[PDB]
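Let me begin by presenting the structure, written as structure tokens, before commenting on it.
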Amino acid sequence: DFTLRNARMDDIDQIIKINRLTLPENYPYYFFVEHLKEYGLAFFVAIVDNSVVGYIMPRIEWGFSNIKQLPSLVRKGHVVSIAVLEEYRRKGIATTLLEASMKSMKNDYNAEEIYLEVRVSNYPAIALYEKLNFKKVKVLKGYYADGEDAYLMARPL
Ligand SMILES: CC(C)(COP(=O)(O)OP(=O)(O)OC[C@H]1O[C@@H](n2cnc3c(N)ncnc32)[C@H](O)[C@@H]1OP(=O)(O)O)[C@@H](O)C(=O)NCCC(=O)NCCS
Ligand SMILES: [Ca+2]
């Protein structure tokens, strides 16, 4: 079984190794630290036997909505990064990480929408997001360094 709690500074090293094992977008140590410092309340880790086995890293923004059609300014939650170690997948961890972060984005940061980018090839991630009622808003052509497209996926809070 797993539990969830807010990320702390001491977790960063484990988070980074998870990032590097599971994702190609490998952010530097200081990048993790700044997100923890500025958006900590919405930054969670999943824990098994006092080891970190997954995390979600958020960013809180203010700007044009990508749900509304003509220009409207809103507070937005952005999922910068989420990952769960291979051995611990299909247990609801990502789902609960997203729920916790969304609730914080709404209650702590007054966000009224959450969005993210996902590789169009990333079948498991897209499945998860759609189950949580994210909608594909647009395709960000060539969004990744290799040229791969991303879906921008979003939902209101
Ligand atoms: C995507 C990822 C975070 C999901 O983690 P997870 O803890 O296994 O997700 P959950 O257990 O909460 O699954 C939630 C639901 O999403 C869907 N889903 C998750 N993984 C799936 C997969 N491998 N194939 C099909 N559907 C999947 C399922 O509907 C699942 O519900 P179910 O188990 O009852 O069928 C995980 O696979 C991962 O760390 N991938 C690599 C990193 C990554 O791609 N991050 C996302 C970049 S935007
Ligand atoms: Ca992806």
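We number chain A the same way Swiss-Prot does; the residues here are 11-167, in that order.
This deposition comes from X-ray crystallography, 2.1 Å.
Every residue, even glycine, has its Cβ placed from backbone N, Cα and C.
Here Swiss-Prot flags 12-167 as domain 'N-acetyltransferase'.
In this view, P34 (mutagenesis position) is surrounded by 11 other Cβ atoms within 10 Å of its Cβ, with every protein chain counted. Quoting Swiss-Prot on the mutagenesis of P34 to A: 20-fold decrease of the catalytic efficiency for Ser-N-terminal peptide, but almost same affinity compared to the wild-type. 18-fold decrease of the catalytic efficiency for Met-N-terminal peptide, but almost same affinity compared to the wild-type.
In sequence order, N29, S91 constitute the residues six or more apart from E35 (mutagenesis position) in its chain with CB-CB distances below 8 Å. Experimental mutagenesis at this site is recorded by Swiss-Prot as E35 to W, annotated: Low acetyltransferase activity with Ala-, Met- and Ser-N-terminal peptide.
Under mutagenesis, Swiss-Prot gives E35 to F with this note: Strong decrease of the acetyltransferase activity with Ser-N-terminal peptide such as Alba. 2-fold increase of acetyltransferase activity for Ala-N-terminal peptide such as Hjc compared to the wild-type.
In Swiss-Prot, a mutagenesis experiment is listed as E35 to A, annotated with the note Slight increase of the catalytic efficiency for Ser-N-terminal peptide, but 4-fold decrease of the affinity compared to the wild-type. 6-fold increase of the catalytic efficiency for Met-N-terminal peptide and slight decrease of the affinity compared to the wild-type.
Neighbours of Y37 (mutagenesis position), defined as other CB atoms within 10 A of its CB across all chains, total 17. Mapped onto three states, the DSSP output places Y37 (mutagenesis position) in coil. For the published mutagenesis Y37 to F, Swiss-Prot gives the following note: Same catalytic efficiency and slight decrease of the affinity for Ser-N-terminal peptide compared to the wild-type. 3-fold decrease of the catalytic efficiency and 1.3-fold increase of the affinity for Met-N-terminal peptide compared to the wild-type.
Quoting Swiss-Prot on the mutagenesis of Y37 to A: 34-fold decrease of the catalytic efficiency for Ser-N-terminal peptide and slight decrease of the affinity compared to the wild-type. Loss of acetyltransferase activity for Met-N-terminal peptide.
Residues or ranges marked as substrate binding site in Swiss-Prot (evidence: experimental evidence): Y37, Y154.
Under its mutagenesis annotations, Swiss-Prot gives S75 to A the following note: Has a melting temperature about 3 degrees Celsius lower than that of the wild-type. Around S75 (mutagenesis position), the same-chain residues six or more apart in sequence whose CB sits under 8 Å from its CB are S82, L83, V84, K86, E123, listed in sequence order.
DSSP gives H88 (mutagenesis position) a strand state. Experimental mutagenesis at this site is recorded by Swiss-Prot as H88 to A, annotated: 2.5- and 1.5-fold decrease of the catalytic efficiency and affinity for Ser-N-terminal peptide compared to the wild-type, respectively. Loss of acetyltransferase activity for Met-N-terminal peptide.
Long-range Cβ neighbours of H88 (mutagenesis position) (same chain, at least 6 residues apart, Cβ-Cβ under 8 Å): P68, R69, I70, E71, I124, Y125, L126. Among the mutagenesis experiments that Swiss-Prot reports, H88 to Q is described with the note: 2.5-fold decrease of the catalytic efficiency for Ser-N-terminal peptide, but 1.5-fold increase of the affinity compared to the wild-type. Loss of acetyltransferase activity for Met-N-terminal peptide.
The annotation Zn(2+) binding site is assigned in Swiss-Prot to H88, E127.
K141 (acetyl-CoA binding site) falls within a helical segment according to DSSP. Within its own chain, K141 (acetyl-CoA binding site) has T105 as residues 6 or more apart in sequence whose C-beta sits under 8 angstroms from its own. What Swiss-Prot lists as acetyl-CoA binding site is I92, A93, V94, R100, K101, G102, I103, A104, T105, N132, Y139, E140, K141.
Under its mutagenesis annotations, Swiss-Prot gives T105 to A the following note: 3-fold decrease of the affinity, with no significant difference in the catalytic efficiency. Same fold compared to the wild-type.
Listed in sequence order, the residues of the same chain lying 6 or more apart from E127 (mutagenesis position) and placing their CB within less than 8 Å of its CB are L150, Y153, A160, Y161, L162, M163. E127 to A appears in Swiss-Prot as a mutagenesis experiment; the accompanying note says: Same catalytic efficiency and slight decrease of the affinity for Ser-N-terminal peptide compared to the wild-type. Loss of acetyltransferase activity for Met-N-terminal peptide.
Experimental mutagenesis is annotated in Swiss-Prot for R129 to A, with the remark: Slight decrease of the catalytic efficiency and of the affinity for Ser-N-terminal peptide compared to teh wild-type. 2.5-fold increase of the catalytic efficiency and almost the same affinity for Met-N-terminal peptide compared to the wild-type. The local packing around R129 (mutagenesis position), expressed as other Cβ atoms within 10 Å of its Cβ over all shown chains, amounts to 16.
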Pairwise CA distance, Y37 (mutagenesis position) versus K101 (acetyl-CoA binding site), rounded so that it is a whole Å: 26
Rounded distance in angstrom between the Cα atoms of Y154 (mutagenesis position) and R129 (mutagenesis position): 8
Nonlocal neighbours by CB distance (under 8 Å) for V94 (acetyl-CoA binding site), same chain, sequence gap 6 or more: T32, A56, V63, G64, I103, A104, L107
Candidates near ligand 2 among the recorded positions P34, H88, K101, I103, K141, judged by a Cβ under 6 angstroms: none
Where the C-beta lies under 6 angstroms from ligand 1, the matching mutagenesis positions among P34, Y37, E127, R129, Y154: none
